[PDB]
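This report refers to the structure that appears directly beneath it.
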Amino acid sequence: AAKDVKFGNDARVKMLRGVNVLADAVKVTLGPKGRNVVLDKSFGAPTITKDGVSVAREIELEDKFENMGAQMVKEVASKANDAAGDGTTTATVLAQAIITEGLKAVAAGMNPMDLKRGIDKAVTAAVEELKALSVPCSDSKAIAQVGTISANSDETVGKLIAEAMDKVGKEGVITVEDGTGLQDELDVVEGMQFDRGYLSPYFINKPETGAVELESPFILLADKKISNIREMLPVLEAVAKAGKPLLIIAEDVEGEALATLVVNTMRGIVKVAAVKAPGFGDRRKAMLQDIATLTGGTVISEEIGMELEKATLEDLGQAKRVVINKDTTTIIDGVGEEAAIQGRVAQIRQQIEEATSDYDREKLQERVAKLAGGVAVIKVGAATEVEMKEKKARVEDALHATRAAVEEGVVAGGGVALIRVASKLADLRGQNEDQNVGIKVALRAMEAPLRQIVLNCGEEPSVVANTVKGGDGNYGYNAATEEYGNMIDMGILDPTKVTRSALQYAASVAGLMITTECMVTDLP
Amino acid sequence: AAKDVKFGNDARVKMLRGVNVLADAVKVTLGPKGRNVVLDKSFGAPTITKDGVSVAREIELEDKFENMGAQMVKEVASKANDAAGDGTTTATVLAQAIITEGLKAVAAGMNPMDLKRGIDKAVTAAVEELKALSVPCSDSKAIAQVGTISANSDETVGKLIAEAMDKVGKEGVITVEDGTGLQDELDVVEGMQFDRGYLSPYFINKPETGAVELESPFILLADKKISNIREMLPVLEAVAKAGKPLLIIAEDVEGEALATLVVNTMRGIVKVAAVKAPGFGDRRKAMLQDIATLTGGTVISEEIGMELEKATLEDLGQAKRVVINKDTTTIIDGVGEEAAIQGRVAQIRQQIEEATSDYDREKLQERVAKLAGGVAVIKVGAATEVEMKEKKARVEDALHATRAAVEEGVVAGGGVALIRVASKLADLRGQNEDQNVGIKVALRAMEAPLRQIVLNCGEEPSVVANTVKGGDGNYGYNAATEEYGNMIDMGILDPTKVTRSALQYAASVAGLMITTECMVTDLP
Amino acid sequence: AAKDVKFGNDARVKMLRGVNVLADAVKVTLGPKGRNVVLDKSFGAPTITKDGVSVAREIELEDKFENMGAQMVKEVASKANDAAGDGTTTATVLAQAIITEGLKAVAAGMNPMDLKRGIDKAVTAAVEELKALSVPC
Amino acid sequence: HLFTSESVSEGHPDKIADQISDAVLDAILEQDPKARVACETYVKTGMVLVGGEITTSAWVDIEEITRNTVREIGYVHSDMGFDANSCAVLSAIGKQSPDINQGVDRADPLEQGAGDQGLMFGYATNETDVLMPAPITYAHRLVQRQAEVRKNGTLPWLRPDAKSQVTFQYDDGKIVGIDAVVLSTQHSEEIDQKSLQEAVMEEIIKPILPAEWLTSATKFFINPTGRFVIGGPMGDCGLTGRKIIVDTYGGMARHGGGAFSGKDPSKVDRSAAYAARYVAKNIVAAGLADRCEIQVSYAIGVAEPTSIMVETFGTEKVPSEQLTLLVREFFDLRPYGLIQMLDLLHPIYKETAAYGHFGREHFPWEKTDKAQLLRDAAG
Ligand SMILES: Nc1ncnc2c1ncn2[C@@H]1O[C@H](COP(=O)(O)OP(=O)(O)O)[C@@H](O)[C@H]1O
Ligand SMILES: Nc1ncnc2c1ncn2[C@@H]1O[C@H](COP(=O)(O)OP(=O)(O)O)[C@@H](O)[C@H]1O
Ligand code: BEF
Ligand code: BEF
Ligand code: BEF
Ligand SMILES: [K+]
Ligand SMILES: [K+]
Ligand SMILES: [K+]
Ligand SMILES: [Mg+2]
Ligand SMILES: [Mg+2]
């Protein structure tokens, strides 16, 4: 189709207008005193959110060049969400400040390449300064404080997340699902369990709980469909010669074998139970192998030329206890060899890296936690679905922030770490004057988040910023109390990874966006 | 598509306009003096309705921002209707009042988050105050009064519901259905009944009612499909010598087997009847086991490893009478053990508390009522279809209100319980001035329903509210007769559950809607 | 569909306008010092051609009568291409000149059929004269 | 550019109606080699209606065909509001026509005239191995996979009702990846929502769509509203011939809109479109073009076609005059000539009723046996 081309200052002005529109839409949700944003959705009720990425993903403009600018800025928030999980609004604010100051410098009559190189050099120095400023976060108090700060100053969710992380440990999975009650509750699962229940209601020997419990049973693993009992006469007779129970994990068992199994259980000859193989596809065989490794047994597969008729007690695993109810099956305290456990978890961990979809990463991490460690679920509670979504988003943000803080560490919050870094980088210089101007642009625009945080509170950002610059160390400003003090003592902690990623992505996008000379787009 | 973004006061004004439009549409149907609302339907004739949720479900405006406001408010009525089944107009009125006062406070310069926190604190205190004020409702007079009040002051429906609940018991099922005559009719079912009839029209022996009437028959329960007569010979011969009749429940019987049964019935050898097994799937087997427990017999199932040829007279249940119609079958006075019935209903109820879905529970209470108790059907009579619809809606509302009142208790109606609760919390305080302002907003908005009722009656709400607030206890204003007096004495009762649900949902939505800064939606 | 009918001088002037448009488009590519013509294509890049038939195959006018004239004259170029492979532009120029002078003679008040007979006789004599002037190559 | 194609399963009432119409056509054609069939079907809650004009010397009762056909999809229960045996089917078909002796005389079958006026189109691209637009082809394959799994019994709680939407992006006119995959299906109430999407994506979405075309940006959507238990003829009106665009090409090719199902091969509204696809597929398999379409025009009461046009989008390796010359002298575009060489007078229209009339190798009109000859001639 036909194209429209604009050169120079006109294109730059349209781009800056689009950037300003998007950034003004996003900026109102920054700090402890930020406000919510209502998002129109044609399929149902509007969704009200405070996330910067959720607001940025929805904005597009009528004008073509302003839409160009908005879409170019959106990638900062998108990448900040994908990489760290937080710092989307801070990244957007930093990108807007870089773009504004750099466009002013370009309009002053300087080439964009030198400004971009100076900005990159300043950010490279700032990353190392931030790494120098970092402090480890190990105790549960710091984790609770990070979770509280990351959830709009909600102490309950921070304490709950800290307790869940302490219970599960370091190699485990914590996930959030919407609950049904009015208050949040935490449920933790020890060992491994899969969402597969008993085949027939006649296997339950403990009707009081509606679940069957087997003490020191066997485990038989099979991938083939079962319709006749002839292949299990030897194994069943061998385990009936011993007395202690047996468990069958197969993909499916037809009613012909169910009849003999249930009649044998009722007549009091051999106590057996049957559960379907969990999952489907290659994942089903993978978790079958995981169960085999943990229970100290060997899988029986038809395709590898192994038949169930020749199976014996060496191909059957063992477990301390097994609890099977209508929906779940739990294996307690398997008797497998440890080195096999470490080998399997290492294999799955290294397989995680090559996965390209985060869904596969989640599945393999869940597999690692199931085979070794524990799994916990957080059921958030709210009266209304809208409040449900709001609380769920806040809890997910807190979880991501706590994870990042555990991974890398914490720095003083409230936007004062960037101020300290900029103050320490005051002696940076470049090859020529324009590179120095770009470095000054980056250093001056590192002060944007604190100014916006103070502005959201209805105070004067200039005097607060000047007072903060006069202090040293972790001295800062508390927006909730409107008073100064030591940021660490008051519990305002910020992960280092979030700040570093936000700064890096904002600078990377804005440096390219500054250099624009002309724009090509379709006619309206 | 391109979006439109509005910031601050403009967005809040548009949202408030939408809220006011929806609330003005809904609130004209509050109290005993409330009028009707007619809703246009494209297919058929428009409907005369007085439900708040029915009116709220239809409102949607042309302007996008006001439409979003209306869609956000509609969830209060939707959730109130889904949870308790009654008290949706009150929830909408409370939500509108809270939104109005909160927007006024926000425009005055307060912080929306602290206002929301104060509102939540005040509502949390009000819930426990209401729990303290509640009194039990057990006698039939109180249930009749609640049913009368909840059905726009109709004595007959209240008395009908009270007597139906007394006859059915404490655990039963009552449903409404369109009638034929001009007067209401109550039909109660005694015994057990499943919606299945005779397979062949030739079993009928009493053309007076067009139905079979078996006196003290045996009941044969077979899970498998009967297709050959060879398995039928032993038990048929055994029951032939006894002389008592026999009834067959199977999933399906083919006509080849029906032929010999019909011939034998005609020749007077054996009086037999065959009906299909009700339901499908696991529930079919579960309630057929329930049939076996009630009748004192054992299910002849191929899945368990028991065959039909080996059946004897011990496996056949007994009952006083069996009546089968074209569509229904009833078992009267099934001979069984009381302790077994109590054990089965205990198992079913302990499954009931584990039900996580509303659709999956009602069948469970139906099974409980079928095993122990009974079911009732209330037929509403009206000359015209529109009157039938309105009367059915009123009867359903009265039924839900009576159920809630029996479940939790009753408080003084007419909007005076909320006034007493708000008067008790006059000393509640928050952490700062903003939270105190929010608490005051909630307490002042808690008196909206009484003012709306008095305004609908055509008087001055201010003087009536002042007079009511000057009293103590259950002192209130009777809107029907326009005279003050004791609310309990006059019989104006409201369940605690509906009031608590309305207050909680209205506050939960309004507090979140207060904290809006900007709204984004599609262009017109 | 409905039709439009024109009689005599109006039809002739419309036809001559169409012929003149097509001939003016074609004849700028004649001789050793003739220039080129750029032809637009819907799918691809424009083609620069000096052929007469290539230019003639693409000329379609907006007016219906001028379009009829252009389509009638395009046959000369098409047949000259399909017969010998060359002489398309020269054939178009000759056709335009004959049409112009014959239309002038007809407007002078002469019988068109006898003009056609005379043109045919002259061309029949000219073919024999050309055959006589030929030299082996 | 971003383009989306949508396909539906065989359990939908319109697809049920289409299957019934074609099933009758095969039964009539088997009994009568030279019958005349023009039928339509209507299905609603518990009531099934059939009509049209069928002129044949044989008689067929529609009841046993309908029960056999409906049972094939799997409507053998009353849980979804439609059962094969419990339903009732009525006939509103005029089995006789007044013109059975007046026009019985024929002059020459090889010079038969077209009975309708209009222009028909064909289409074929080398984007896929089946010479078909990709988004429509993969949409048909997804619902085909669901039916095969449902019939296999590994997924017994699935229901016949299913709908899929596949989105493809094109960069410089070539496929570079898959953007969004949507599969809407009806399931039984026993299985919860969470287990539902896990089974469908890993056994239907995963082993059908190419793995190398899936990137990290691909978005999978399953059950947007969250509950698709309600379905069947109860939830939607059923009639014949409403989504011809879905059956033919999915919108990537201009179509005349002529209905296909329930029509005999004698009418050019169906057979001539088949020949156009056959010619278009043949002319593109030889490598003469990257994409090609055939425009064939016919007039009512006129034997010789009025005009035949070929368009290529500028990807032709030879001038379009040669392309037009080849199709005229190597393909018999006669209304009866294409009938004989495509031998469509066989009971083969039952399988064509569902899952697209085009895009299957076993179809007589989808053969590429003439591709080699055209390559030699044009080379
Ligand atoms: N009580 C507080 N006092 C001062 N600063 C705070 C306080 N609470 C949070 N902050 C700062 O405000 C920022 C909140 O950003 P937020 O609105 O969560 O957007 P995002 O985290 O998506 O960038 C944090 O970086 C934090 O340093
Ligand atoms: N005779 C009466 N005098 C005073 N108040 C009444 C009387 N009857 C009903 N009310 C009050 O009016 C309210 C009726 O609400 P209604 O119009 O049924 O809408 P909803 O029940 O959906 O909130 C009840 O809460 C009740 O307390
Ligand atoms: F707004 Be960010 F995701 F905390
Ligand atoms: F308007 Be409510 F349902 F009584
Ligand atoms: F003009 Be011709 F083709 F030389
Ligand atoms: K934010
Ligand atoms: K009402
Ligand atoms: K030339
Ligand atoms: Mg955050
Ligand atoms: Mg009411």
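The residues of chain A that appear here are 2-525 by Swiss-Prot count, in order.
Including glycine, each Cβ sits where the backbone N, Cα and C put it.
In the three-state DSSP scheme, A:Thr30 (ATP binding site) falls into the coil class. Sequence-distant neighbours of A:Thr30 (ATP binding site) (same chain, six or more apart, CB under 8 Å from its CB) are A:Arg36, A:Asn37, A:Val38, A:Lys51, A:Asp52, A:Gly53, A:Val56, A:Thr90, listed in sequence order. Feature annotation from Swiss-Prot assigns ATP binding site to A:30-33, A:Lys51, A:87-91, A:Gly415, A:479-481, A:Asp495; the stated evidence is experimental evidence.
Annotation of the published mutagenesis A:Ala2 to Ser in Swiss-Prot: Complex stability is significantly decreased; when associated with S-76, same residues as in M.tuberculosis; the original residue is retained in the structure shown. Here A:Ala2 (mutagenesis position) comes close to A:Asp523, A:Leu524: these same-chain residues lie at least six apart in sequence, with C-beta atoms under 8 angstroms from its C-beta.
Look at A:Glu76 (mutagenesis position): DSSP puts it in a helix. Within the same chain, residues at least six positions away from A:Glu76 (mutagenesis position) with a Cβ under 8 Å of its Cβ are A:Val510. One entry in Swiss-Prot concerns the mutagenesis experiment A:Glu76 to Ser. Its note says: Complex stability is significantly decreased; when associated with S-2, same residues as in M.tuberculosis.
Mapped onto three states, the DSSP output places A:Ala109 (mutagenesis position) in coil. In sequence order, no residues are near A:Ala109 (mutagenesis position), counting only same-chain partners six or more apart with C-beta under 8 A. Experimental mutagenesis at this site is recorded by Swiss-Prot as A:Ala109 to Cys, annotated: Forms inter-ring disulfide bonds. Prevents ring separation and leads to the formation of high amounts of symmetric GroEL:GroES2 complexes.
Listed in Swiss-Prot is the mutagenesis experiment A:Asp398 to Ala, annotated as follows: Can bind ATP with normal affinity, but is defective in ATPase activity. Binds non-native rhodanese, but cannot release the protein. In the three-state DSSP classification, A:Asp398 (mutagenesis position) falls within a helix.
In Swiss-Prot, a published mutagenesis experiment is listed as A:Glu461 to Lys, annotated Temperature-sensitive lethal mutant. At nonpermissive temperature, the rate of general translation is reduced and a defined group of cytoplasmic proteins are translated but fail to reach native form. Around A:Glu461 (mutagenesis position), the same-chain residues at least 6 positions away in sequence with a Cβ under 8 Å from its Cβ are A:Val455.
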Quiz item: Cβ distance under 8 Å to A:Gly32 (ATP binding site), same chain, sequence separation 6 or more: which residues?
Solution: A:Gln453, A:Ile454, A:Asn457, A:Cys458, A:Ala480
Exercise. For ligand 9, pick out the mutagenesis positions A:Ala2, A:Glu76, A:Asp398 that have a CB under 6 angstroms away from one of its atoms.
Key: A:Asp398
Exercise. Sorry to bug you, but what's the C-alpha spacing from A:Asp398 (mutagenesis position) to A:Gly415 (ATP binding site), rounded to the closest Å?
Key: 17
Practice problem: May I ask which of the recorded positions A:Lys51, A:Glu76, A:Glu461 have a CB within less than 6 Å of any atom of ligand 3, listed in sequence order? | Solution: none
Self-check item: Tertiary neighbours of A:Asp495 (ATP binding site) (same chain, Cβ under 8 Å, six or more apart)
Solution: A:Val147, A:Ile150, A:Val411, A:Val412, A:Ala413, A:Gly414, A:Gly415, A:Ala418
Quiz prompt | Number of other Cβ atoms within 10 Å of the Cβ of A:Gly415 (ATP binding site) across all protein chains | solution = 24
Practice problem: To the nearest whole angstrom, state the Cα distance for the pair A:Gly88 (ATP binding site) and A:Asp398 (mutagenesis position). | Solution: 10
Quiz item: What are the non-local neighbours of A:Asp398 (mutagenesis position), defined as same-chain residues 6+ apart in sequence with CB under 8 A from its CB?
Solution: A:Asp52, A:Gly86, A:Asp87, A:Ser151, A:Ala152
Practice problem: Taking the Cβ of A:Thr90 (ATP binding site) as the centre, count every other Cβ atom within 10 Å, in any protein chain shown. | Solution: 27
Quiz item: Cβ under 6 Å from ligand 6: which of the recorded positions A:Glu76, A:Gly415, A:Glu461, A:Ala480 qualify?
Solution: none
